[PDB]
Amino acid sequence: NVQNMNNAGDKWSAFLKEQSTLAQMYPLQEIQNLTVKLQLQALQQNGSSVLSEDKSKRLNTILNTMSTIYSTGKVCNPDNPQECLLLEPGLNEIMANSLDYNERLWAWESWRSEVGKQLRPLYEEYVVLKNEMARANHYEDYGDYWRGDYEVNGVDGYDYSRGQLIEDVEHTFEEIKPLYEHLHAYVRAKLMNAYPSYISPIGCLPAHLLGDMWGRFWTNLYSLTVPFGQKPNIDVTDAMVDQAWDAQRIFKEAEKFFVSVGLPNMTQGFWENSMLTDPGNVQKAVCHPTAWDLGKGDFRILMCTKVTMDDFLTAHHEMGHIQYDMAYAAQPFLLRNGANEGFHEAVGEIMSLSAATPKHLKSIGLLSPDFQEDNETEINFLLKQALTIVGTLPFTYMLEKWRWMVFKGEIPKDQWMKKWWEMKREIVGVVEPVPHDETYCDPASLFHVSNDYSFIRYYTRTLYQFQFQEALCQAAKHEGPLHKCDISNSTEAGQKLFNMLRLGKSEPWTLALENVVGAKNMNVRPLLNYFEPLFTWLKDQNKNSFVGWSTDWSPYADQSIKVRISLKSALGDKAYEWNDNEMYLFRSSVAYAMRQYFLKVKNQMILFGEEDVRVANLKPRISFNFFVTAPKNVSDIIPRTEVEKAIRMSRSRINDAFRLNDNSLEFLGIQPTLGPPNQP
Amino acid sequence: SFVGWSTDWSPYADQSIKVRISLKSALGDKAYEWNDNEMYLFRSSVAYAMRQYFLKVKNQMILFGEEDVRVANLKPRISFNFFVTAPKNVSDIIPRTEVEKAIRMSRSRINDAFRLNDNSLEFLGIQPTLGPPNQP
Amino acid sequence: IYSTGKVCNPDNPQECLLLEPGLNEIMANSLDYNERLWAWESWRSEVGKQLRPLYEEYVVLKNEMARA
Ligand SMILES: *[C@@H]1O[C@H](CO)[C@@H](O[C@@H]2O[C@H](CO)[C@@H](O)[C@H](O)[C@H]2NC(C)=O)[C@H](O)[C@H]1NC(C)=O
Ligand SMILES: *[C@@H]1O[C@H](CO)[C@@H](O[C@@H]2O[C@H](CO)[C@@H](O)[C@H](O)[C@H]2NC(C)=O)[C@H](O)[C@H]1NC(C)=O
Ligand SMILES: *[C@@H]1O[C@H](CO)[C@@H](O[C@@H]2O[C@H](CO)[C@@H](O)[C@H](O)[C@H]2NC(C)=O)[C@H](O)[C@H]1NC(C)=O
Ligand SMILES: *[C@@H]1O[C@H](CO)[C@@H](O[C@@H]2O[C@H](CO)[C@@H](O)[C@H](O)[C@H]2NC(C)=O)[C@H](O)[C@H]1NC(C)=O
Ligand SMILES: *[C@@H]1O[C@H](CO)[C@@H](O[C@@H]2O[C@H](CO)[C@@H](O)[C@H](O)[C@H]2NC(C)=O)[C@H](O)[C@H]1NC(C)=O
Ligand SMILES: *[C@@H]1O[C@H](CO)[C@@H](O[C@@H]2O[C@H](CO)[C@@H](O)[C@H](O)[C@H]2NC(C)=O)[C@H](O)[C@H]1NC(C)=O
Ligand SMILES: *[C@@H]1O[C@H](CO)[C@@H](O)[C@H](O)[C@H]1NC(C)=O
Ligand SMILES: [Zn+2]
């Protein structure tokens, strides 16, 4: 079957480049109808193939090499080199379940460093080749090529520029920063009880204590940050196995939700062709929830559903992709997508929000008609939402802002990892535990960076999701808070939803938003109205706390020693210049001095290397900080009092290696002491 | 043919350089003792000198380490042979003529790290050359 | 350690060869000087180091059992 789909897959791809090279026979500005212009521009798009034919095969070699490094990485446990852990099984489980500080610090660092280095040279060669392909298609860089999805040209008042997306993201983000600061302060106060003597009460959060490998979602911090742990968060999984609900009941109650709002039934080919469970055969078949739109009005759902409220909800999510697909099936073929890249997931998740409410669960038969929702359980529910929704918004905004500045050249390649960690402390409020120089590439250790994907679609989908939900609940005549809303039994709300679903790509997306919301731009005020019961409760829990963070604190910067070097004072017109070969000799001289101290004082032999001296904050005056680490235990920092005694023992030897004289090589905090004079 | 073998030949011992160190001649009653921490500092000073030669002459950046300097035949008089290898290619030995040019470029820096004076740190086969005198 | 040793090819760290399949085939079939020199050294060094401390502790305990 794989050979059955590779030849049938290439007949589709070879056919499309043949019609693409036929499309440049027609000019594009001699067209008047907006629909036939939109189909022509989506087919005329050259994309690749604008490069030289030896540069085009170099780019595909880089994209295949970066993709197989990410999926085949082995991490070695420094106590047993015969057991290598590989990213998805084993390294993702440590970052999501462990409470050991030293084991989370190990998994972060190792993985990072290794994959980092590899993806470095490759990613560097990837930026040059992608900017050449974008400038041959008349964009300024590859970041402007990614923002071409949101572009709208000449439809009388609904236009949108590719540079206008940058201001609308930064204008909407500075209204989330009051809400994110109070969530950052509450999580920091709860993490100090889980990790004492590791977290500052006025500083950033360490990057390896956030719940996963990159801090993208904070959703694994719920067991440490739960407001009222003596109240069970509502879970209807036992009431499903007490009424003998089969595999088919979960979709038939899902189809009754959509026919309740005024949307069509399933297509009745949906029930035979689909595969709602893994089969009765032990059948090798990728088990991953998804919605297929094969064509010719044939819609199938592929998932392996278990009787759980989790897959009761993603059944409502995956059916939402189908009802979006069944609506625009009357457009031409090249306009059968969502209106932008963000609308398709956003319509799927407002079906899941409306089905997870306890108002909907007690009317669908799954909750005791004598159930009492208290105000303590609504805080437990809203905080679990904010760890996934609000916690991912400064991560998404910071990452696309870094990638946009790399493509246009505002960040040169000698400052990639310098500007990356300055933007973590300032925007996200997250500090690294170990300093990282320009041999690492920490963005490329994420999936979407090393596999060539755009990331701004996760920011805009979060904002469209609550704009849709607030506009539908005013049509369904809701009375309470926004997070209690349900659009069942309405017809007027579904008519408000169906007027957008059938457009496809035939209209500009700004014209699609006014059919539901009533505005021409994305707005953050419906997102904040969802979380005002949490924002009121959060401001009362932070009366004795400090809201905000300092970008100066680090988890290593209290065992560091500052070094200051004055070369032109000692030698003057005859002094060498301080390149990074002199930094290599300095790190070997400190590692030599630590070896001599532990042998002659502590009677131990420890093999310190130059890779165990970690240098941060290199300035032009020639100043940096350093701290010393045990040879393969990255979590073991030698204390500052033992490094001062080691440097005092061998200060005369370090001075002679650089021709300095204790006034041109200063260790700040260590002073020369002895020397009584006399002789007469 | 020749029947039998010699126990003196080695496949690396024609790109090796012999080093001789006379500690008690340079300092005398006040000289440190040569443990294996001093051999670690010597292997880092040679790796530093190979880094500076390839950057300023060959315009390349190569990350030589102390594990790329291979020391053999350590004696009590303080003498050994060493040869330099490319950073992870164990089969690539840097030639003897390129290591002599790298040591000549940074001999004054290696001497200062050990307080020796070109008669107490001898690289056998490399000689000091310059120094014309005058002033009147 | 002897039965589960991985050797990494310095041009692709994502492919580790383990003694009986792959490292014994290089030493028995190759005519490349630089590839035989790599397989010898690598394997040697790694397993070498490990078996060192262990083998050192093994001599002391086996001499105690023999002298009793
Ligand atoms: C060009 O634009 C016109 C309107 O601007 C489209 O005309 C409509 O076409 C459909 C079927 O093709 C008719 O049912 C409508 O009644 C037409 N509208 C009007 C106002 O006459 C036309 O379809 C566009 N061209 C293409 C190829 O789609
Ligand atoms: C697709 O690539 C072609 C080049 O192969 C681009 O085209 C040319 O258009 C100019 C006019 O601007 C002509 O003078 C050239 O003759 C065309 N190419 C040649 C030499 O055949 C074209 O602009 C690209 N299309 C897109 C999507 O921008
Ligand atoms: C849930 O509602 C109850 C009922 O109002 C709240 O209890 C009140 O809390 C305030 C502030 O601490 C007190 O001044 C009142 O006297 C309490 N009412 C009673 C009847 O004792 C409770 O604080 C609410 N919980 C949350 C999380 O909002
Ligand atoms: C929302 O829709 C459901 C589904 O039709 C309605 O549920 C019915 O409720 C009545 C009385 O409450 C029962 O006698 C029926 O058996 C229910 N039908 C099903 C299929 O379970 C519900 O009443 C509707 N809500 C409103 C306010 O009309
Ligand atoms: C690496 O160093 C850390 C200390 O920084 C070690 O953690 C200690 O582990 C022991 C037992 O495992 C505990 O009794 C100590 O309380 C731990 N120290 C701290 C500060 O938490 C860790 O064991 C070291 N790892 C290795 C492999 O030696
Ligand atoms: C390691 O160094 C050796 C040389 O000592 C390299 O072998 C050369 O390989 C090229 C092509 O592979 C041949 O043209 C040369 O004739 C080889 N040299 C010798 C002396 O045989 C080897 O390629 C290097 N390995 C790496 C990974 O760089
Ligand atoms: C959808 O199907 C049900 C039975 O499966 C049927 O009763 C209902 O009328 C259908 N909806 C419409 C709009 O016909
Ligand atoms: Zn989805």
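We number chain A the way Swiss-Prot does; in order, the residues shown are 58-737.
For this deposited structure, the header notes the method as electron microscopy, 8.3 Å.
Using N, Cα and C of the backbone, Cβ positions are placed for all residues, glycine too.
According to Swiss-Prot, the active site, proton acceptor annotation covers A:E375. Of all the Cβ atoms in the protein chains shown, 22 others lie within 10 Å of the Cβ of A:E375 (active site, proton acceptor). Following the DSSP three-state reduction, the secondary structure of A:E375 (active site, proton acceptor) is helix.
Take the CB of A:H505 (active site, proton donor) and look out to 10 A: across all protein chains shown you find 16 other CB atoms. Per Swiss-Prot, the feature active site, proton donor maps to A:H505; the stated evidence is sequence analysis.
All protein chains shown were included, and the count of other CB atoms within 10 Å of the CB of A:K481 (chloride binding site) stands at 23. A:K481 (chloride binding site) falls within a helical segment according to DSSP. Positions annotated as chloride binding site by Swiss-Prot, on the basis of experimental evidence: A:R169, A:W477, A:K481.
Sequence-distant neighbours of A:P346 (substrate binding site) (same chain, six or more apart, CB under 8 Å from its CB) are A:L359, A:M360, A:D368, A:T371, A:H374, A:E375, listed in sequence order. Among the features that Swiss-Prot reports, substrate binding site is placed at A:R273, A:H345, A:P346, A:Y515.
Counting every protein chain shown, the Cβ of A:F72 (mutagenesis position) has 10 other Cβ atoms within 10 Å. The secondary structure of A:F72 (mutagenesis position), as reduced to three states from DSSP, is helical. Here the residue is the original one, while Swiss-Prot reports the published mutagenesis A:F72 to Y with the comment Increases slightly the interaction with RBD domain of SARS-CoV-2 spike protein.
Among the mutagenesis experiments that Swiss-Prot reports, A:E75 to K is described with the note: Increases slightly the interaction with RBD domain of SARS-CoV-2 spike protein.
In this view, A:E110 (mutagenesis position) is surrounded by 7 other Cβ atoms within 10 Å of its Cβ, with every protein chain counted. For the mutagenesis of A:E110 to P, Swiss-Prot gives this note: No effect on interaction with SARS-CoV spike glycoprotein. The structure shown keeps the original residue.
Proximity of A:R192 (mutagenesis position) to non-local residues of its own chain (separation of 6 or more, Cβ distance below 8 Å) is seen for A:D198, given in sequence order. Per Swiss-Prot, mutagenesis A:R192 to D is noted as: No effect on interaction with SARS-CoV spike glycoprotein.
A:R273 (mutagenesis position) counts 19 other C-beta atoms within 10 Å of its own C-beta, drawing on all protein chains shown. Looking at Swiss-Prot, the entry for mutagenesis of A:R273 to Q says: Complete loss of enzyme activity. Does not affect amino acid transport activity of SLC6A19.
Listed in Swiss-Prot is the mutagenesis experiment A:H345 to A, annotated as follows: Complete loss of enzyme activity. Cβ neighbour count for A:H345 (mutagenesis position): 8 (other Cβ atoms within 10 Å of its Cβ, all protein chains included).
Mapped onto three states, the DSSP output places A:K353 (mutagenesis position) in coil. Within the same chain, no residue at least 6 positions away from A:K353 (mutagenesis position) has a Cβ under 8 Å from its Cβ. Here Swiss-Prot notes a mutagenesis experiment, A:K353 to H, A or D, with the remark: Abolishes interaction with SARS-CoV spike glycoprotein.
For A:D355 to A, Swiss-Prot lists a mutagenesis experiment annotated as follows: Strongly inhibits interaction with SARS-CoV spike glycoprotein.
Counting every protein chain shown, the number of other Cβ atoms lying within 10 Å of the Cβ of A:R357 (mutagenesis position) is 17. For the mutagenesis of A:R357 to A, Swiss-Prot gives this note: Strongly inhibits interaction with SARS-CoV spike glycoprotein. The structure shown keeps the original residue.
Around A:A386 (mutagenesis position), taking its Cβ as the centre, 14 other Cβ atoms fall within 10 Å, counting all chains. The secondary structure of A:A386 (mutagenesis position), as reduced to three states from DSSP, is coil rather than helix or strand. Per Swiss-Prot, mutagenesis A:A386 to L is noted as: Increases slightly the interaction with RBD domain of SARS-CoV-2 spike protein. In sACE2.v2.2; increases interaction with RBD domain of SARS-CoV-2 spike protein; when associated with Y-27 and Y-330.
Among the mutagenesis entries in Swiss-Prot is A:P389 to A, noted as: Slightly inhibits interaction with SARS-CoV spike glycoprotein. Note on A:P389 (mutagenesis position): other Cβ atoms within 10 Å of its Cβ, all shown chains, come to 13.
One mutagenesis experiment named in Swiss-Prot is A:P389 to D, and its note says Increases very slightly the interaction with RBD domain of SARS-CoV-2 spike protein.
A Cα-Cα distance of 17 Å separates A:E75 (mutagenesis position) from A:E110 (mutagenesis position). Counting every protein chain shown, the number of other Cβ atoms lying within 10 Å of the Cβ of A:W477 (chloride binding site) is 20.
The chloride site is defined by A:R169, A:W477, A:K481, and by the 8 Å test on Cβ atoms against their centroid, the other residues of the chain that qualify are A:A264, A:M474, A:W478, A:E489, A:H493, A:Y497, A:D499, A:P500. Nearest Cα neighbour of A:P389 (mutagenesis position) among the listed recorded positions (A:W477, A:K481, A:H505): A:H505. Less than 8 angstroms from the CB of A:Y515 (substrate binding site) sit A:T449, A:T453, each of them six or more residues away in the same chain.
Compared over the recorded positions A:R169, A:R393, the count of CB atoms lying within 10 A of a residue's CB peaks at A:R169. Ranking the mutagenesis positions A:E75, A:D355 by how many other Cβ atoms lie within 10 angstroms of each Cβ puts A:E75 at the bottom. For A:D355 (mutagenesis position), the spatially nearest entry among the recorded positions A:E110, A:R169, A:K481 is A:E110, judged by CA separation. Closest to A:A386 (mutagenesis position) by Cα-Cα distance, out of the recorded positions A:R169, A:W477, A:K481, A:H505, is A:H505. The record assigns A:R273, A:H345, A:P346, A:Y515 to the substrate site; their largest pairwise CA distance measures 22 Å.
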